[PDB]
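Undergrad: I have a structure here, written as structure tokens, and I will follow up with some questions on it.
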Amino acid sequence: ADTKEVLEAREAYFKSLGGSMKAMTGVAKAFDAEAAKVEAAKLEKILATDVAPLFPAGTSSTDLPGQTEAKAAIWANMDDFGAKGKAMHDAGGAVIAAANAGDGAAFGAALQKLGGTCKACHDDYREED
Ligand code: HEM
Ligand SMILES: [Zn+2]
Ligand SMILES: [Zn+2]
Ligand SMILES: [Zn+2]
Ligand SMILES: [Zn+2]
Ligand SMILES: [Zn+2]
Ligand SMILES: [Zn+2]
């Protein structure tokens, strides 16, 4: 769809994930089941977003330099890109489950995994400007 709005939506989605990731890191080093649960609820809403519509062809950093960090490589590795997003969803579920179960150790560990899923995709698909 309209590059402007799709770029806006795409940026909103990832910024919210980044905020969520920051909040959860703070929670992990001084775990509290109540705080963990409010963060997991927020994450749960974010992951309910379908990102497919957010990456239409013609919106990479090559097409719109400076306007986005989405690498052209994404559109030639859609299956891989999709599998990496799926890994994030699965890791997110482990974090949420640990928050709901009030298990701090499981939360801390699930958090490491979630963080790894962000890096796995960023390493190949995000501009390291
Ligand atoms: C893991 C939960 C995760 C985090 C955290 C995260 C954050 C993040 C931010 C903050 C941005 C910057 C947004 C901005 O413009 O200000 C960003 C950008 C991209 N990401 Fe990411 N991201 C997380 C996970 C993943 C996963 C699993 C994927 C790929 C399957 C992914 C991809 C990207 C891409 C591409 C961008 C650039 C987007 C753009 O500039 O339009 N991220 N991410
Ligand atoms: Zn941005
Ligand atoms: Zn408490
Ligand atoms: Zn208490
Ligand atoms: Zn997703
Ligand atoms: Zn999911
Ligand atoms: Zn990263």
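Header entry for method reads X-ray crystallography, 2.1 Å.
Cβ atoms are placed via backbone N, Cα and C, with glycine included.
From Swiss-Prot, for reference:
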BINDING   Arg10, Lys15, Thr68, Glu69, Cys118, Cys121, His122  heme c binding site
VARIANT   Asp90 to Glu  In strain: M110
Undergrad: Using a 10 Å radius around its CB, how many other CB atoms surround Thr68 (heme c binding site)?
TA: 19
Undergrad: Filter the recorded positions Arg10, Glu69, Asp90, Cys118, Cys121, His122 down to those with CB closer than 6 A to an atom of ligand 7; keep them in sequence order.
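TA: Within range of ligand 7: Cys118, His122.
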Undergrad: Where's the emptiest Cβ shell within 10 Å among the recorded positions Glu69, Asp90?
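TA: Among the recorded positions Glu69, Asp90, the lowest count of other Cβ atoms within 10 Å belongs to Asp90.
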Undergrad: Consider the binding-site residues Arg10, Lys15, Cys118, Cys121 and say which one has the Cα lying nearest the Cα of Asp90 (variant position).
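TA: Considering only the listed binding-site residues, the nearest one is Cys118.
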Undergrad: Same chain only, sequence gap of 6 or more: which residues have a CB within under 8 Å of the CB of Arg10 (heme c binding site)?
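TA: The answer is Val51, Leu54, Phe55, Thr59, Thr68, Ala70.
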Undergrad: Work through the binding-site residues one by one (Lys15, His122) and point out the residue whose CB has the fewest other CB atoms within 10 angstroms.
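TA: Sparsest of the binding-site residues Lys15, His122 by Cβ contacts within 10 Å: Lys15.
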Undergrad: Please state how far apart, in Å and to a whole number, the two most distant Cα atoms are among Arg10, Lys15, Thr68, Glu69, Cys118, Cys121, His122, the recorded heme c-binding residues.
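TA: Maximum Cα-Cα distance: 17 Å.
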